[PDB]
Amino acid sequence: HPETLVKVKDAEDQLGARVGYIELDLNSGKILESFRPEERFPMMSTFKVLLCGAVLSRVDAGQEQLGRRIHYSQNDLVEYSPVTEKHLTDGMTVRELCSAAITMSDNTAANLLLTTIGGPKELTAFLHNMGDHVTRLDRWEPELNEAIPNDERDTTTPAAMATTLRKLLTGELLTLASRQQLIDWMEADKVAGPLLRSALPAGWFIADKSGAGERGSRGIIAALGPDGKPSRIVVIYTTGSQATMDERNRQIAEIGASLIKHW
Ligand SMILES: *[B]([O])([O])[C][N]C(=O)/C(=N\OC([C])([C])C([O])=O)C1=[C]SC([N])=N1
Ligand SMILES: [K+]
Ligand SMILES: [K+]
Ligand SMILES: [K+]
Ligand SMILES: [K+]
(Lines of atoms letter the chains of each structure in order from A and count residues from 1; the text may use other names and numbers.)
(Lines give C-alpha, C1' and ligand atoms only; values in the text may rest on other atoms or scores of the structure.)
(Ligands and ions follow the chains in the order given, each with its own letter.)
Protein backbone atom coordinates (compact mmCIF):
# COMPACT_ATOMS: atom_id res chain seq x y z
CA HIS A 1 0.00 0.00 0.00
CA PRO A 2 1.33 3.50 -0.76
CA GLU A 3 0.82 4.39 2.86
CA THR A 4 3.53 1.86 3.74
CA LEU A 5 5.82 3.64 1.36
CA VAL A 6 5.12 6.84 3.32
CA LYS A 7 6.82 5.00 6.20
CA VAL A 8 9.68 3.38 4.20
CA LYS A 9 10.78 6.66 2.64
CA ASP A 10 10.45 8.42 6.00
CA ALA A 11 12.83 5.78 7.40
CA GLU A 12 15.37 6.69 4.75
CA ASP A 13 14.99 10.37 5.68
CA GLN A 14 15.30 9.74 9.40
CA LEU A 15 18.23 7.34 9.10
CA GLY A 16 20.11 9.55 6.67
CA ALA A 17 20.82 6.50 4.54
CA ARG A 18 19.37 4.33 1.79
CA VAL A 19 16.54 1.93 2.61
CA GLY A 20 15.45 -0.93 0.29
CA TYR A 21 12.07 -2.62 0.66
CA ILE A 22 10.02 -5.40 -1.10
CA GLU A 23 6.68 -6.90 -0.24
CA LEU A 24 5.95 -9.93 -2.45
CA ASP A 25 2.94 -12.21 -2.70
CA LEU A 26 4.35 -15.63 -1.67
CA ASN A 27 2.00 -17.65 -3.87
CA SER A 28 2.08 -15.60 -7.07
CA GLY A 29 5.37 -13.73 -6.81
CA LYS A 30 3.62 -10.47 -7.54
CA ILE A 31 5.57 -7.39 -6.37
CA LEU A 32 3.07 -5.68 -4.14
CA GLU A 33 5.25 -2.63 -3.23
CA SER A 34 8.94 -1.70 -3.40
CA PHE A 35 11.57 0.96 -2.81
CA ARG A 36 15.11 0.81 -4.29
CA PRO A 37 14.35 -2.83 -5.07
CA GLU A 38 17.21 -3.31 -7.51
CA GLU A 39 19.86 -1.41 -5.53
CA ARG A 40 22.54 -3.39 -3.75
CA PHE A 41 22.75 -3.67 0.02
CA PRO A 42 25.02 -5.78 2.26
CA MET A 43 23.28 -9.06 3.18
CA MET A 44 24.91 -9.31 6.56
CA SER A 45 23.56 -12.35 8.41
CA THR A 46 20.53 -12.64 6.14
CA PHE A 47 22.82 -14.76 3.94
CA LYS A 48 22.71 -17.51 6.56
CA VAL A 49 19.28 -18.61 5.27
CA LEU A 50 20.72 -18.94 1.78
CA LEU A 51 23.63 -20.89 3.20
CA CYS A 52 21.39 -23.37 4.93
CA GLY A 53 19.44 -23.63 1.65
CA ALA A 54 22.59 -24.64 -0.15
CA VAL A 55 23.38 -27.13 2.60
CA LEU A 56 19.85 -28.61 2.36
CA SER A 57 20.25 -28.87 -1.44
CA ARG A 58 23.37 -30.97 -0.84
CA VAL A 59 21.50 -33.12 1.63
CA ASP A 60 18.76 -33.74 -0.93
CA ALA A 61 21.41 -34.68 -3.45
CA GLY A 62 23.00 -37.25 -1.07
CA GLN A 63 26.11 -35.05 -0.66
CA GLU A 64 25.55 -34.06 3.00
CA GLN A 65 23.80 -35.35 6.06
CA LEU A 66 22.03 -33.19 8.59
CA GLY A 67 23.24 -35.56 11.35
CA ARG A 68 26.91 -35.36 10.34
CA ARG A 69 29.12 -34.08 13.18
CA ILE A 70 31.68 -31.36 12.78
CA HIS A 71 34.44 -30.92 15.33
CA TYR A 72 36.04 -27.51 15.75
CA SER A 73 38.19 -25.69 18.31
CA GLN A 74 39.04 -22.40 20.00
CA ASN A 75 40.93 -20.82 17.15
CA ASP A 76 37.96 -21.39 14.77
CA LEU A 77 35.74 -19.19 16.89
CA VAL A 78 35.04 -15.73 15.47
CA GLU A 79 33.22 -12.82 17.09
CA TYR A 80 29.63 -13.45 18.18
CA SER A 81 29.43 -17.23 18.56
CA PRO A 82 26.94 -17.67 21.42
CA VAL A 83 26.10 -21.29 20.60
CA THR A 84 29.27 -22.66 19.07
CA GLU A 85 31.49 -21.37 21.89
CA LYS A 86 29.59 -23.82 24.20
CA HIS A 87 30.29 -26.94 22.09
CA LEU A 88 34.05 -27.02 21.55
CA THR A 89 34.62 -30.35 23.26
CA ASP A 90 32.15 -32.49 21.45
CA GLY A 91 31.20 -30.52 18.33
CA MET A 92 27.86 -29.91 16.65
CA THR A 93 25.85 -31.58 13.92
CA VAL A 94 25.02 -29.88 10.62
CA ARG A 95 21.35 -29.33 11.77
CA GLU A 96 22.53 -27.94 15.04
CA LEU A 97 24.82 -25.54 13.18
CA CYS A 98 22.04 -24.35 10.87
CA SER A 99 19.81 -23.92 13.90
CA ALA A 100 22.52 -21.83 15.58
CA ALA A 101 23.34 -19.83 12.40
CA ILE A 102 19.71 -19.01 11.63
CA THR A 103 18.08 -18.83 15.05
CA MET A 104 20.95 -17.18 16.96
CA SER A 105 22.90 -15.67 14.07
CA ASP A 106 25.99 -17.54 15.31
CA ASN A 107 28.96 -16.49 13.18
CA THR A 108 31.25 -19.48 13.71
CA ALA A 109 28.34 -21.74 12.82
CA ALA A 110 28.04 -19.89 9.53
CA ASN A 111 31.75 -20.29 8.78
CA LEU A 112 31.64 -24.00 9.59
CA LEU A 113 28.66 -24.45 7.29
CA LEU A 114 30.23 -22.34 4.57
CA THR A 115 33.28 -24.64 4.70
CA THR A 116 31.01 -27.69 3.99
CA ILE A 117 29.83 -26.30 0.65
CA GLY A 118 33.17 -25.01 -0.59
CA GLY A 119 33.21 -21.36 0.62
CA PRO A 120 31.54 -18.20 -0.49
CA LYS A 121 32.30 -18.83 -4.16
CA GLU A 122 30.22 -21.99 -4.09
CA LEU A 123 27.33 -20.25 -2.38
CA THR A 124 27.44 -17.77 -5.26
CA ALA A 125 27.50 -20.58 -7.78
CA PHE A 126 24.52 -22.18 -6.03
CA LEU A 127 22.58 -18.90 -6.24
CA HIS A 128 23.42 -18.35 -9.92
CA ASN A 129 22.35 -21.93 -10.70
CA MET A 130 18.92 -21.32 -9.08
CA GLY A 131 18.38 -18.18 -11.15
CA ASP A 132 19.66 -15.45 -8.76
CA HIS A 133 22.18 -13.63 -10.96
CA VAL A 134 22.50 -10.84 -8.43
CA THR A 135 23.22 -12.09 -4.92
CA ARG A 136 26.84 -12.88 -4.19
CA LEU A 137 28.83 -13.99 -1.18
CA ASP A 138 32.56 -13.28 -1.34
CA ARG A 139 33.91 -13.37 2.19
CA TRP A 140 33.62 -15.19 5.50
CA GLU A 141 32.68 -14.01 8.98
CA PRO A 142 33.65 -11.41 10.12
CA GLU A 143 34.64 -9.51 7.00
CA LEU A 144 31.45 -10.11 5.02
CA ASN A 145 29.70 -7.52 7.26
CA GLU A 146 31.98 -4.66 6.37
CA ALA A 147 29.42 -2.83 4.26
CA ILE A 148 31.89 -0.77 2.24
CA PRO A 149 30.11 1.90 0.22
CA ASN A 150 29.77 0.91 -3.46
CA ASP A 151 31.20 -2.53 -2.83
CA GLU A 152 29.29 -5.35 -4.49
CA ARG A 153 30.94 -8.04 -2.39
CA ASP A 154 28.52 -9.83 -0.06
CA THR A 155 25.46 -7.98 -1.43
CA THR A 156 21.97 -8.66 -2.67
CA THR A 157 19.09 -6.49 -3.83
CA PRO A 158 15.68 -6.46 -2.12
CA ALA A 159 14.11 -7.96 -5.24
CA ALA A 160 16.72 -10.68 -5.73
CA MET A 161 16.64 -11.73 -2.09
CA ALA A 162 12.83 -11.76 -1.94
CA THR A 163 12.69 -13.84 -5.19
CA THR A 164 15.29 -16.25 -3.92
CA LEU A 165 13.61 -16.67 -0.54
CA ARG A 166 10.31 -17.40 -2.29
CA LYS A 167 12.04 -20.10 -4.35
CA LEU A 168 13.83 -21.73 -1.40
CA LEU A 169 10.72 -21.87 0.79
CA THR A 170 8.11 -22.91 -1.78
CA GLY A 171 9.70 -24.12 -5.09
CA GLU A 172 10.87 -27.56 -6.21
CA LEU A 173 14.38 -26.32 -5.45
CA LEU A 174 14.48 -28.26 -2.17
CA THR A 175 12.41 -31.32 -1.27
CA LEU A 176 9.28 -30.61 0.80
CA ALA A 177 10.79 -31.93 3.99
CA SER A 178 13.87 -29.82 3.62
CA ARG A 179 12.08 -26.59 2.57
CA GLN A 180 10.02 -27.17 5.69
CA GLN A 181 13.17 -27.53 7.81
CA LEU A 182 14.48 -24.22 6.39
CA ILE A 183 11.28 -22.37 7.32
CA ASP A 184 11.19 -24.11 10.70
CA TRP A 185 14.69 -22.77 11.59
CA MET A 186 13.49 -19.33 10.46
CA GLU A 187 10.34 -19.56 12.64
CA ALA A 188 12.65 -19.88 15.77
CA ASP A 189 14.29 -16.70 16.96
CA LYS A 190 16.24 -15.16 19.83
CA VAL A 191 17.55 -12.01 18.18
CA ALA A 192 14.94 -10.38 15.82
CA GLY A 193 12.32 -9.62 18.42
CA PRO A 194 12.72 -5.81 18.07
CA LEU A 195 12.06 -5.99 14.30
CA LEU A 196 9.00 -7.28 12.42
CA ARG A 197 8.06 -9.71 15.26
CA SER A 198 7.39 -6.74 17.57
CA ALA A 199 4.63 -5.58 15.13
CA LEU A 200 3.20 -9.02 14.33
CA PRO A 201 -0.40 -9.67 15.44
CA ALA A 202 -1.35 -12.58 17.64
CA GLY A 203 -1.98 -15.74 15.63
CA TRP A 204 0.17 -14.66 12.69
CA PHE A 205 3.07 -16.71 11.42
CA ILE A 206 6.55 -15.41 10.86
CA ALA A 207 9.75 -17.00 9.66
CA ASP A 208 12.61 -14.50 9.52
CA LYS A 209 16.31 -13.77 9.59
CA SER A 210 17.87 -10.47 10.63
CA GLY A 211 21.22 -8.91 9.88
CA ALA A 212 23.45 -6.20 11.30
CA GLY A 213 26.82 -5.05 10.09
CA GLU A 214 29.25 -2.13 9.88
CA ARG A 215 28.30 1.39 8.76
CA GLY A 216 24.81 1.22 10.19
CA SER A 217 23.83 -1.74 8.03
CA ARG A 218 20.68 -3.52 9.22
CA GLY A 219 18.09 -5.73 7.58
CA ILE A 220 15.57 -8.52 7.73
CA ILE A 221 14.05 -11.10 5.42
CA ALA A 222 10.73 -12.71 6.36
CA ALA A 223 7.79 -14.81 5.29
CA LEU A 224 4.68 -13.87 7.28
CA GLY A 225 0.90 -13.97 7.24
CA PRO A 226 -2.18 -14.42 9.22
CA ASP A 227 -3.55 -17.50 10.98
CA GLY A 228 -0.45 -19.40 11.25
CA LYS A 229 0.40 -19.52 7.58
CA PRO A 230 2.84 -17.34 5.68
CA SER A 231 1.45 -15.54 2.64
CA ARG A 232 3.93 -12.72 1.85
CA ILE A 233 7.65 -12.06 1.92
CA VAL A 234 9.07 -8.81 3.16
CA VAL A 235 12.70 -7.75 2.70
CA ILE A 236 14.09 -4.59 4.30
CA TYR A 237 17.70 -3.40 4.14
CA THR A 238 19.52 -0.22 5.09
CA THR A 239 23.18 0.77 5.05
CA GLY A 240 25.14 3.93 5.76
CA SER A 241 23.23 5.31 8.75
CA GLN A 242 24.95 6.75 11.79
CA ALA A 243 21.88 5.95 13.92
CA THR A 244 21.88 3.74 16.98
CA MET A 245 20.85 0.11 16.82
CA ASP A 246 17.65 0.97 18.67
CA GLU A 247 16.88 3.73 16.12
CA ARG A 248 17.46 1.45 13.16
CA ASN A 249 15.43 -1.31 14.87
CA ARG A 250 12.53 1.06 15.48
CA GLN A 251 12.43 2.19 11.86
CA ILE A 252 12.16 -1.43 10.71
CA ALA A 253 9.50 -2.09 13.37
CA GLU A 254 7.54 0.96 12.10
CA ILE A 255 7.72 -0.21 8.50
CA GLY A 256 6.33 -3.51 9.83
CA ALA A 257 3.54 -1.74 11.77
CA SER A 258 2.53 -0.04 8.52
CA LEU A 259 2.60 -3.09 6.26
CA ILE A 260 0.48 -4.99 8.85
CA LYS A 261 -2.00 -2.13 9.14
CA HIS A 262 -2.42 -2.01 5.37
CA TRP A 263 -2.31 -5.76 4.76
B1 LIG B 1 24.59 -11.01 11.48
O2 LIG B 1 24.51 -9.80 10.64
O3 LIG B 1 23.36 -11.07 12.35
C4 LIG B 1 25.95 -11.07 12.35
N5 LIG B 1 26.20 -9.84 13.12
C6 LIG B 1 27.32 -9.39 13.66
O7 LIG B 1 28.28 -10.11 13.57
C8 LIG B 1 27.17 -8.00 14.24
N9 LIG B 1 26.43 -7.71 15.27
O10 LIG B 1 25.94 -8.78 15.97
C11 LIG B 1 25.58 -8.52 17.37
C12 LIG B 1 26.87 -8.65 18.17
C13 LIG B 1 24.73 -9.74 17.73
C14 LIG B 1 24.80 -7.24 17.46
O15 LIG B 1 24.87 -6.67 18.58
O16 LIG B 1 24.18 -6.79 16.45
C17 LIG B 1 28.05 -6.95 13.70
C18 LIG B 1 28.99 -7.33 12.77
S19 LIG B 1 29.90 -5.96 12.36
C20 LIG B 1 28.92 -5.01 13.39
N21 LIG B 1 29.07 -3.68 13.53
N22 LIG B 1 28.00 -5.66 14.07
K1 LIG C 1 2.68 -1.02 -6.21
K1 LIG D 1 37.45 -29.61 19.68
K1 LIG E 1 32.07 -28.06 27.87
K1 LIG F 1 14.48 -16.53 12.76
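Following Swiss-Prot, chain A shows residues 24-286, kept in their order.
Here the Cβ of each residue, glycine as well, is placed from N, Cα and C on the backbone.
Mapped onto three states, the DSSP output places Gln37 (variant position) in helix. One natural variant catalogued in Swiss-Prot, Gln37 to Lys, is accompanied by this note: In TEM-2, TEM-3, TEM-8, TEM-16 and TEM-24.
Residues near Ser68 (active site, acyl-ester intermediate) in space but far in sequence (CB under 8 A, at least 6 apart, same chain), listed by position: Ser128, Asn130, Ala133, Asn168, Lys232, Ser233, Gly234, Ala235, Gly236. What Swiss-Prot lists as active site, acyl-ester intermediate is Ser68.
Within the same chain, residues at least 6 positions away in sequence whose Cβ sits under 8 Å from that of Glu102 (variant position) are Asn130, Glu164, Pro165. Swiss-Prot documents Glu102 to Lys as a naturally occurring variant and attaches the note In TEM-3, TEM-4, TEM-6, TEM-8, TEM-16 and TEM-24.
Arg162 (variant position) carries neither a helix nor a strand DSSP state and counts as coil. Quoted from Swiss-Prot, the note on natural variant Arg162 to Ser is: In TEM-5, TEM-8 and TEM-24.
According to Swiss-Prot, the naturally occurring change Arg162 to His is described as follows: In TEM-6 and TEM-16.
Taking the Cβ of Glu166 (active site, proton acceptor) as reference, no residue of its chain lies under 8 Å away while being at least six apart in sequence. The active site, proton acceptor annotation in Swiss-Prot covers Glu166.
For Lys232, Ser233, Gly234, the entry in Swiss-Prot reads substrate binding site. Classification of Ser233 (substrate binding site) by DSSP places it within a strand.
Under its natural variant entries, Swiss-Prot includes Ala235 to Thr with the note: In TEM-5 and TEM-24.
According to Swiss-Prot, the natural variant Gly236 to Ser carries the annotation: In TEM-3, TEM-4 and TEM-8. Its Cβ taken as reference, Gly236 (variant position) is surrounded by 21 other Cβ atoms within 10 Å in the chains shown.
Taking the Cβ of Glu237 (variant position) as centre and 10 Å as the limit, one finds 14 other Cβ atoms among all the protein chains shown. For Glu237 to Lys, Swiss-Prot lists a natural variant annotated as follows: In TEM-5 and TEM-24.
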Next item on the list: Excluding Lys232, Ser233, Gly234, please set out which residues of the same chain place their CB within 8 Å of the center of the CB atoms of the substrate site, keeping sequence order.
Entry: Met67, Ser68, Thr69, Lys71, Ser128, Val214, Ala215, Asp231, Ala235, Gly242, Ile243, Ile244
Next item on the list: Give the subset of the recorded positions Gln37, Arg162, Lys232, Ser233 lying near ligand 5, defined as CB under 6 A from any of its atoms.
Entry: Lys232
Check: Roughly how many angstrom lie between the C-alpha atoms of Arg162 (variant position) and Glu237 (variant position)?
Finding: 14
